[PDB]
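Student: My questions all concern the structure below.
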Amino acid sequence: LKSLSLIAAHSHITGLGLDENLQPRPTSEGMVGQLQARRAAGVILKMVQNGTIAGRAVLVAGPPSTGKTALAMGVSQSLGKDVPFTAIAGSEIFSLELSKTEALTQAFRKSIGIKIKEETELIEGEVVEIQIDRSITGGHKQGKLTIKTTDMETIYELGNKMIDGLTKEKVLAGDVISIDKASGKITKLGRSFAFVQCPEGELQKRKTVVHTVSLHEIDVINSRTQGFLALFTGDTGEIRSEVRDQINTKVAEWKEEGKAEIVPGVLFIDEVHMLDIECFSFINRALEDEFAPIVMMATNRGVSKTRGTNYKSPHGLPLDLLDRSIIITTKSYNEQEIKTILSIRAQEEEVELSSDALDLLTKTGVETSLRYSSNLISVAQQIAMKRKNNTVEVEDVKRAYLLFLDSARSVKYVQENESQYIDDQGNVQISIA
Amino acid sequence: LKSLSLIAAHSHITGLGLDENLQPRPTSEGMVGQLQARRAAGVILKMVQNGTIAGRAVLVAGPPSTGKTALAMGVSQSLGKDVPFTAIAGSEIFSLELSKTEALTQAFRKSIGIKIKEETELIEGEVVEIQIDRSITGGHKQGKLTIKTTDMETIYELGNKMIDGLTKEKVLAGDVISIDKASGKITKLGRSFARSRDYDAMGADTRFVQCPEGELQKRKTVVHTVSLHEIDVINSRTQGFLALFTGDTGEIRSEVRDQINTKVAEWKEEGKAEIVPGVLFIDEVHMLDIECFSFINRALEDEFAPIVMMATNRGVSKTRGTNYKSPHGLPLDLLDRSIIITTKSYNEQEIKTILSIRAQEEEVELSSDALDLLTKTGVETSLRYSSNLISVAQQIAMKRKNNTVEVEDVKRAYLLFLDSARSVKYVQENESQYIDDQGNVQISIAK
Amino acid sequence: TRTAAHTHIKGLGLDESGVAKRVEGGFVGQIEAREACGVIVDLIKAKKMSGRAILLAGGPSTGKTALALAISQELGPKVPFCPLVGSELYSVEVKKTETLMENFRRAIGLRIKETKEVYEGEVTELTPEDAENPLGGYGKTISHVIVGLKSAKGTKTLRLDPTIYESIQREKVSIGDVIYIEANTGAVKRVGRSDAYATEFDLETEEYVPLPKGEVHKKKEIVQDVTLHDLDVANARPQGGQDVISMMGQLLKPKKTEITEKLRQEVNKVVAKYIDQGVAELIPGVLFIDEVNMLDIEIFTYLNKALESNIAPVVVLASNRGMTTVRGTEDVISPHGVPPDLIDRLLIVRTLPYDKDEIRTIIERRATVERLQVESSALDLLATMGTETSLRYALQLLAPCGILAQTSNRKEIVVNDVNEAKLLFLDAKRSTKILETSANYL
Amino acid sequence: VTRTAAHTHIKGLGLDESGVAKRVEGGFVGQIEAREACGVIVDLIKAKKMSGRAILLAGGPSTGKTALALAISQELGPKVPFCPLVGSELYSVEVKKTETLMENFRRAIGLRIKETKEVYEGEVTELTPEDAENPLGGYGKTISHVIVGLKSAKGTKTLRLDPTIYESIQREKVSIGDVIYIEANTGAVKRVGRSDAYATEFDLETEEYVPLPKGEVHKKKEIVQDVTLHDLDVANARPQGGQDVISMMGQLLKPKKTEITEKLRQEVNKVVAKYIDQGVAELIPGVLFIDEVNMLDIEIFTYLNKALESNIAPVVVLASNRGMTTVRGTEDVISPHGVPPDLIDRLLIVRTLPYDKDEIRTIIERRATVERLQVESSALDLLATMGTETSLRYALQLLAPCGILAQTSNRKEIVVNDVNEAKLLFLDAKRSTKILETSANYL
Amino acid sequence: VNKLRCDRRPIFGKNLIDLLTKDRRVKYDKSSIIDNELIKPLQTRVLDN
Ligand SMILES: Nc1ncnc2c1ncn2[C@@H]1O[C@H](COP(=O)(O)OP(=O)(O)O)[C@@H](O)[C@H]1O
Ligand SMILES: Nc1ncnc2c1ncn2[C@@H]1O[C@H](COP(=O)(O)OP(=O)(O)O)[C@@H](O)[C@H]1O
Ligand SMILES: Nc1ncnc2c1ncn2[C@@H]1O[C@H](COP(=O)(O)OP(=O)(O)O)[C@@H](O)[C@H]1O
Ligand SMILES: Nc1ncnc2c1ncn2[C@@H]1O[C@H](COP(=O)(O)OP(=O)(O)O)[C@@H](O)[C@H]1O
Ligand SMILES: [Mg+2]
Ligand SMILES: [Mg+2]
Ligand SMILES: [Mg+2]
Ligand SMILES: [Mg+2]
């Protein structure tokens, strides 16, 4: 149900918070402000849910500490389960073992899922009697068992494999057991009287099971006989393109036959501002294939130099992708918006804040970065814990502020004491005298 | 004498010339001069022998051909055996298979040694005859065998598991075997001499041994000297013992390292194993990456950190991996947590004494005027340039078959082989003939 | 009894919920720094946050690593703590991102507690109990098996279900041999013959174990801990005796591979399932990185991405540089070599240089630790030297003075010994001056 | 018939018993000082006393540096190991350069091994297992011994073998009538084949036939095979024994170079020293030669200083041609011959002088005589003039096509018209550069 | 035979066969835990998939 969860940066964000008209609410689902950006994200989410288009690349922009990564996390949350979502960093593809093109291809393939469903009969009932006829140093053995439900009760004669199945795991009369006839798996639902009610209705019922596996797993499996281990150890290298083409044809014909359905997902790349020209050139052609997931790209850099080239390009990317990409911009944050963000962060961490404390935290997060206050809140609560009161006061926040330095203050102190610190040229002064 | 006796650059030096008061004699143990440096080396040696201190870095400084490598070799010789002493070069750590940090970690782990003692209870003795009642009762009828030594012999009763184990590795009596008291392991030592004449061609495993003497069973203790790095290598791999010889350790993870540290601490607390601090010496450390320097700075503050000594003949120059020039060729942070020992260039008297000791080392006798001329040449040239001239002059004298080396032979040797300055002058005078930096060169003499 | 620039730090030197004392736990001065460190210790002990990063910056020899050692000591051995260097991440075998992620996972720990009921003792006898079969038949039917257990200061006999016959036949244990039986799981495990039967044979390949002490029925609770990275590597690495992959691990070289995210998420899911039953208890750790100025810009970007994960533990960074350029970018200049975006994500803790009196106190405390005694005049001279050249030079010079005093058969160091040390051993400044004043390439 | 490649006309340094080099000897002319120095180095090598001594010889291109480095090896003799090397070959993909340099260093020094072995060989007349009737309690069923008779030309003999050798020969699948080979030391048994006496037994037969061996049955002999220490280290690191499936898989895998630890070399040194003390072996120092040392990196140059101070370091010689140049891997360090100053301090410098016009003419004459070609005096003088005009190697290379040109006209002598035609058909570096200066598209 | 026997004797294990197992020997007992169900090695994953 719930995986390993701890209070992180984007724990509070759960969904975009949009209406039926795709008009964002001022404060909903942990999202505050950024009305146009949220509306664009909702449009993209609706496009992904439609699933009738492919190869669409969207780049989000804005200064640091603006919420682009938060917007992507909200998009993932609103996307729900059953739809693949891959979030990777820019530097993740620089693999020493796998080619960068191969890593990008694997990332693209991982975003597309495939659903296959099948019907498996199930037999579940309460054990009445178990009888196993064996022979010491005799070889062949026999067995008989009686199963029971609320409505019906019969004796079943077991095969040779069933004897091993019921003997590998201890099975008694007081156990409630469901077994798949085709699969042969034996499951112990619970323990009856030696506290679970006996199964009702028919003893044997047929139920449908669906297996969801991303396409990249199919490529890895069919790449080599020993490639299945690479699905866990990650040790696969340079899968032949013919394998990918055959897999694409098989997937297309499966979708045509209706045996399986494909679920396009979203590939998210964080800090795309750093990458190589080879990666961009490969993406230019990879986005044009039929099985291209919708790609979201984030970049906080300005007009800088693309890695692998001497010249400086706008937005940190060459114009080739910018021609074929869609740009969503983000704006700064108002003081009231910062106050609401801090309040929602406190509510997420169940920390009680004084009104004056909240106002001064908002003012210092307006002067400094928002992340500074969003981090200082927990330390202020920890300090207030030492005073044996469950409420953060102005004095606690002031003590935390003077205890922990901001970037600008630290820069000023370093500049005032440049002799003490290590110079870029390597010179440093350590003697006090 | 156990090592190969080929004469190397540092062969005359043996130990240190210090006394019980740590006063260096002017000429002792094959070393001349450098009284302050020798006293510092003796202090460091006593520091290492104390063993209660660890994680200290000492620097050795001096111009080329001053005695830094000789001082390190003398320190190692004075330390003697049974104490690890790893001597590596700076450029050695650059490995394609292993990361530089892992190479430094392995070098540090090699320099620290460990002694482990083990006790065994063994019963070794020639067997007289084995009888088993396979027909009277059948199926481990509690057979009996007699074991004989040169001083004593008894009869033992054998159980079912004894018979089952003895069926494997069949014994036909008249053989010397050892049985384990704890696990009951059957080990065949060797046959007796009475079986030597049975055939004319023996098997590969066939061997003959004498009858063991003394008590039938003995309690003995064995002490092994294995350094840590071997322990980590063995623990890391299913068969790690081969990785020592092959050298493909495979970047051992730190988890195994901390497990080994905990095991060693537990053994030390139990008293089974004792720790023997060693010395790690890095030569020509002037060349190294800055990452290695930072890793050394961090790793010098660990409990299992052997004393590290480094040498460098470079002045204020550029450090590898950085554009800027640092003093002494090393970053200042490392220089902070270090002690620097400086060595001064030798004097003419010191040079001639060293030349005399080198000539005596090579079983070469020299004329007085020949020695004076060699010292005069080595004053203007370097000291290291004189030893090769000495060897060549001895070869020339042997060619002339006239006892000691004469001044004429030394002059001829100097004429035949040029010094660096003379070669530079000759190259500059004929710069057209040699290949220039731009690749341009002139071949034809005629213009 | 070995010390290396440390081991004289015992905790943070704080008090019971207040400002740290002037001298405590081998700490002198820098009250604000260790107060903040104690606040951080309380925060991690809360075990609620995730991905909280702090950074301390200051001049060389200002106790930057000492504070990290102190917080590591204060946390306790049970809490995981992984020291690391900036140069650690550059690995030939696998990309740097994988190594950083592996270290992150190794920082997080996990504790497992289990209770077991044990019935152990010497096997007095084994007697089946006969009863009438529910279904008519001429064959023998057994309803219970009677086993007697004998131990020191207590013996008992147990009546068990007859299904224990398979286990007792498998263990090949007959009579007068110590066995172990679990209450609910059943089954039996032979541990060795009773020591009283050792003399029954002249020779024996089988060890004899003494009878268990105390009652035959025991209730012991066992606690085991392991980090998440160990679970991941055990899941990924194959094990076995004769399956083909088993010696395919042999005749080859096992090397680090980029572990997939699906394996990590499966491990997380099973860990969550087990912890929902109360058997498990997750404890976050602390990751310590030194010389963070040496990290590549790509590693900085991946750190920025990873710090927002829901499982990322608390990391602590140290740097002794100021206005420098981040490695991998010739134009970007940021304080301490950390890119500005990463600095925006953490908290900066300042560190201040010490004074002459603090230096003297440090020297005297170190001398007490090193088990050697100095005079007041010698101590003052050493403090003046440390204030002149550097603190670390004075700290390193201690052992040579002890050795020199030992050579002179003296127990305490005098001014003459420290003078001999100063003339024999040089510091950085004199060496630099010699290099400047010499033209012999030295 | 006989092939010549810029060499093979040098049979040695050509020095008298007093060390004075003759004007013309062993395909060499001039360079008396260099030849005397090389002879001194040869004597030092044969002294087998010094270790790690290094010399370096420097000069312009085509000054005889490679010729001297080959003549010294020729004078040394095939017994003493001599491993030529080029500075570029050190950089290896599989292992670091330092490991390759150390491996070559250990390859340089050699060692000879003497051991005595006795062999029973001959045609198998009969074999007979002997089973003892006493169970003795210790075994169920085994053969006490096996009696095998061996026949050869000088006579016949019978043998008595323990069950291990019998099992080995049974595994060898040998019946009566097959020539076998028994080694007394290790008990090795190998089937040479069936004796030729049974060739006519069947009309056709897959098995080959071997003549009956000489010697009575049993022979005593010793082997004086000489093996360098690097082979010992490789064998220790890469064992060949074992019948395990894992061992076969390892044998199938390609042999990758690995950093042999210093501990293994120390153990090899210990056992070698023990054997040489016992007198069963003798150690012979070798010579390592590296050409174009300017191609080496600064790291290899630094490690050479540590390597040359080792105990078992052999004599190494170096060749270079550049003058004031920058060491590779550095930025501004300019040193003579592209060698760092410390290494130059550690070694000795030998200078090679250029050649006079008369010396060039004599070289051309000697080379032409080696190639078994007839050259007219006027044509030879013209060749000497044009070689002095451009280069000696140009004339040496042009000596070859002139023979084909003469053969085409069926004449057996080199004529001025032939060499002129060759010069027309083949251009030297200077003409190529001059025509390259004025051309449209890179010429 | 004397020479062969004398030469076949000085065959020394470089370190040991008992040192190896003595350093493998972990004093920590079996301490069976749920780690058997927590590890799920590669072969089990192949089998159940
Ligand atoms: N609308 C919002 N709702 C909640 N949190 C926000 C919002 N906008 C920004 N943030 C916070 O600002 C921080 C920085 O935003 P993010 O896009 O994740 O990284 P950056 O903008 O610094 O690249 C995040 O931790 C996020 O919690
Ligand atoms: N005290 C000494 N007595 C005799 N010879 C010495 C002494 N010190 C140095 N040498 C000589 O100096 C040489 C080593 O010089 P070294 O210190 O290696 O130069 P560098 O400083 O460039 O490393 C050796 O050949 C040795 O003979
Ligand atoms: N309060 C203190 N008490 C005692 N020793 C201290 C104290 N603060 C720092 N030190 C000394 O400073 C050293 C730590 O140096 P550090 O500042 O970590 O180096 P860097 O600046 O390179 O990280 C330790 O060896 C310790 O002995
Ligand atoms: N003194 C000489 N006598 C005969 N041939 C010589 C002499 N010097 C050089 N040569 C010839 O020059 C050719 C190439 O010279 P080489 O030594 O390779 O040039 P470098 O010195 O540039 O390596 C060799 O084939 C050799 O036969
Ligand atoms: Mg962001
Ligand atoms: Mg040296
Ligand atoms: Mg530090
Ligand atoms: Mg040449």
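Note that chain B carries Swiss-Prot numbering, so the residues on display, from first to last, are 14-460.
The backbone N, Cα and C atoms fix where each Cβ goes, and this holds for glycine too.
The ATP binding site annotation in Swiss-Prot covers B:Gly75, B:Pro76, B:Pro77, B:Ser78, B:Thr79, B:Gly80, B:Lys81, B:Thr82. For the published mutagenesis B:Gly80 to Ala, Swiss-Prot gives the following note: Growth defect at 37 degrees Celsius. Among the sequence features in Swiss-Prot, the mutagenesis site B:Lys81 to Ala is noted as follows: Defect in snoRNA accumulation. Growth defect at 37 degrees Celsius. According to Swiss-Prot, the mutagenesis experiment B:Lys81 to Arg carries this note: Growth defect at 37 degrees Celsius.
Could you place these features in context, so I can see how deep they sit and what lies close by?
Tutor: In the structure as shown, the Cβ atom of B:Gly80 (mutagenesis position) sits within 10 Å of 26 other Cβ atoms.
Residue environment of B:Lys81 (mutagenesis position) contains 26 other Cβ atoms, counted within 10 Å of its Cβ in all protein chains.
DSSP classifies B:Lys81 (mutagenesis position) as helix under the three-state reduction.
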Student: Could you check the binding-site residues B:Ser78, B:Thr79, B:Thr82 and say which one's CB has the fewest neighbouring CB atoms inside 10 Å?
Tutor: B:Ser78
Student: Mind sorting out which of the recorded positions B:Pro77, B:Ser78, B:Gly80, B:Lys81, B:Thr82 are close to chain C, meaning Cβ under 8 Å from one of its Cβ atoms?
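Tutor: Among the recorded positions B:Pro77, B:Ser78, B:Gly80, B:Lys81, B:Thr82, the ones whose Cβ sits under 8 Å from a Cβ of chain C are B:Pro77.
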Student: With CB distance below 8 Å as the criterion, list the recorded positions among B:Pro76, B:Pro77, B:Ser78, B:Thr79, B:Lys81, B:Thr82 that sit near chain D.
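Tutor: Cβ contacts with D, in sequence order: B:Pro77, B:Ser78, B:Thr82.
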Student: Check the recorded positions B:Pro76, B:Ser78, B:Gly80, B:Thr82 for any whose Cβ is under 6 angstroms from an atom of ligand 2, and report them in sequence order.
Tutor: B:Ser78, B:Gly80, B:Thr82
Student: Using Cβ atoms only, which residues of the same chain lie under 8 Å from B:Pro76 (ATP binding site) while being at least 6 residues apart in sequence?
Tutor: B:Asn326, B:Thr356, B:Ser358
Student: With an 8 Å cut-off on Cβ distance to the B:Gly75, B:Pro76, B:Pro77, B:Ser78, B:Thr79, B:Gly80, B:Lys81, B:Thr82 Cβ center, who else from the chain surrounds the ATP site?
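Tutor: Neighbours within 8 Å of the Cβ centroid, excluding B:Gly75, B:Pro76, B:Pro77, B:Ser78, B:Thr79, B:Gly80, B:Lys81, B:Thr82: B:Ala83, B:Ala324, B:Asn326, B:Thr356.
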Student: Between B:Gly75, B:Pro77, which of the binding-site residues has the fewest other CB atoms within 10 angstroms in the structure shown?
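Tutor: Selected from the binding-site residues B:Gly75, B:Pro77 on minimum Cβ neighbours within 10 Å: B:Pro77.
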Student: When you measure from each Cβ to the nearest atom of ligand 6, which of the recorded positions B:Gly75, B:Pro76, B:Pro77, B:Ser78, B:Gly80, B:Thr82 fall under 6 angstroms?
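Tutor: Checked recorded positions vs ligand 6; flagged B:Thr82.
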Student: Rounded to the nearest angstrom, how far is the Cα of B:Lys81 (mutagenesis position) from the Cα of B:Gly75 (ATP binding site)?
Tutor: 7
Student: What does DSSP call B:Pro76 (ATP binding site) in the simple three-state scheme?
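Tutor: Assignment for B:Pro76 (ATP binding site) reads coil.
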Student: From B:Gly75, B:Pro76, B:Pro77, B:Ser78, B:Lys81, which recorded positions have a C-beta atom under 6 Å away from some atom of ligand 8?
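Tutor: Passing the 6 Å Cβ check against ligand 8: none.
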